[PDB]
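Below is one structure, written out as structure tokens, with a few remarks after it.
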Amino acid sequence: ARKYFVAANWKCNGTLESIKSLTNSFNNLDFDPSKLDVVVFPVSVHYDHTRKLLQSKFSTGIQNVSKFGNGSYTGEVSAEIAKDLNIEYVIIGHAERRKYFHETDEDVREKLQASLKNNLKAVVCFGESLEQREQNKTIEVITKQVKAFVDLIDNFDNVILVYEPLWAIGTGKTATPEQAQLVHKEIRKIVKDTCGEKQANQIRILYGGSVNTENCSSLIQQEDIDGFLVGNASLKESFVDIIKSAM
Amino acid sequence: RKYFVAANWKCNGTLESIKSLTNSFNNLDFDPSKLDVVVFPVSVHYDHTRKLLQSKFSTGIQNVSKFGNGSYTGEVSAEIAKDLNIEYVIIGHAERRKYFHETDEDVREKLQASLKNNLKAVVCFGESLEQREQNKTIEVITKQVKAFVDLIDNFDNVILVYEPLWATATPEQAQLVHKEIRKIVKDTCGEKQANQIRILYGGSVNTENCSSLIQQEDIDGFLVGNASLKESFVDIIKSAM
């Protein structure tokens, strides 16, 4: 049994009073952190505020980390600084950062190396576009993307994979649980081949497409879906029910 | 115009190093009504640094998003910065132009967003070594400044920074570029506006060279990097006192 993993990616949202209440509207929900991981990823300038308000059962992290260490990189947050602040998790390679800020697989690899080097846990995202899927390149692109960083994973509890089906985000199309499952299986096989069977069976793989209260239960019951990276729906108080689906 | 001395800590610091350095700084007496002093820590250090620093010190962040709130994982909107009462933002720093491909279009959009949310902007620009070697210094800087200068409303609330990426720079060279920068503001904005606007030197500034830079007619302060990590930074503040 892999520990399930449910993550709130607030993205660029929130406003002091908004957090505060939502963090309290969580919080009341009882769960055991020894059996289920729950991580909240607020905006960097909300981290301290959100960490204080959330109870120890909730893990926290930030939505990006630098590929450079400390030094002359205006605007960046190093893994070193994140370590010092006891920031536990980092998100790496999110589709939005690949798209809008030109993050490559080389960046993902380097960000992951830096994060592990400073005892950080990494939520690493990847996935294929619609036209890559239309040409039966799903397995090809995902293999390339995963192989870009997968040889760096030391402890397989501390690195968590996220499949974001870019092909069914802002495109019209929509992924069924069976399709997600089939890709998740393939992702696990890639980890099996490159790292070993035990490591592949240990590693959490989350679904990072559109997750809400309506579809969450039918996704988590899939064999190789171990949780979610939730966006839009993690801004709502009902997110607590998405946590209950993995409970 | 008020002189303006800014600490750009870049990607440096620890909770402890900031407790002491911020205490060092607090001891130095100065009047915020006569001299602006801004500290730009890394985003995850902002709250920590704001609490420790006394009200006389202004604070800000080292970058801001060009998008508003929404699906932009990793970004900090001017909206969010407003809500947190963050006063200043740095825009268009050389390191972000270089490593993260920030353009003049980005600078312009980040500035618009910042003003739109009542934020003060420290806007950087400057020419590379090869641009300087081909006598394009004035050309590049004119292009870079003109990219955003038509957006400035209150000329106390937007502060220019000339960073000689090409380096280092002597005070005469800096002064000559600063003069040209002011002229661009003068004849593409107005007289009271160019004489109002602060223009900082953003190259390597330390205790040795700070005094000879600030005495130049058109140098109104600094954006200090490396040297702003030290307790001696307080002496760089004294040079503009």
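Following Swiss-Prot, chain B residues are numbered 3-169, 175-248, in order.
Looking at the header, which is where the method is noted, we find X-ray crystallography, 2.4 Å.
Every residue gets a Cβ built from N, Cα and C, even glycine.
Sequence annotations record features per position, and here Swiss-Prot assigns active site, electrophile to B:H95. Around B:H95 (active site, electrophile), taking its Cβ as the centre, 31 other Cβ atoms fall within 10 Å, counting all chains.
The active site, proton acceptor annotation in Swiss-Prot covers B:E165. Less than 8 angstroms from the CB of B:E165 (active site, proton acceptor) sit B:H95, B:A96, B:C126, B:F127, B:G128, B:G209, B:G210, B:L230, each of them six or more residues away in the same chain.
DSSP assigns B:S73 (mutagenesis position) to coil in the three-state reduction, outside any helix or strand. For the mutagenesis experiment B:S73 to A, the note given by Swiss-Prot reads: 3-fold decrease in substrate affinity; when associated with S-96.
In this structure, B:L167 (mutagenesis position) belongs to neither helix nor strand by DSSP; it is coil. The local packing around B:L167 (mutagenesis position), expressed as other Cβ atoms within 10 Å of its Cβ over all shown chains, amounts to 19. For the published mutagenesis B:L167 to V, Swiss-Prot gives the following note: 3-fold decrease in substrate affinity; when associated with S-96.
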Short-range recorded positions relative to chain A, from B:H95, B:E165, B:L167, with Cβ separation under 8 Å: B:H95
Between B:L167 (mutagenesis position) and B:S73 (mutagenesis position): CA-CA distance (Å): 33
Cβ neighbours of B:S73 (mutagenesis position) where a neighbour is any other Cβ within 10 Å: 18
Interval bridged by 5 absent residues [Cα of B:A169 to Cα of B:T175, Å]: 5
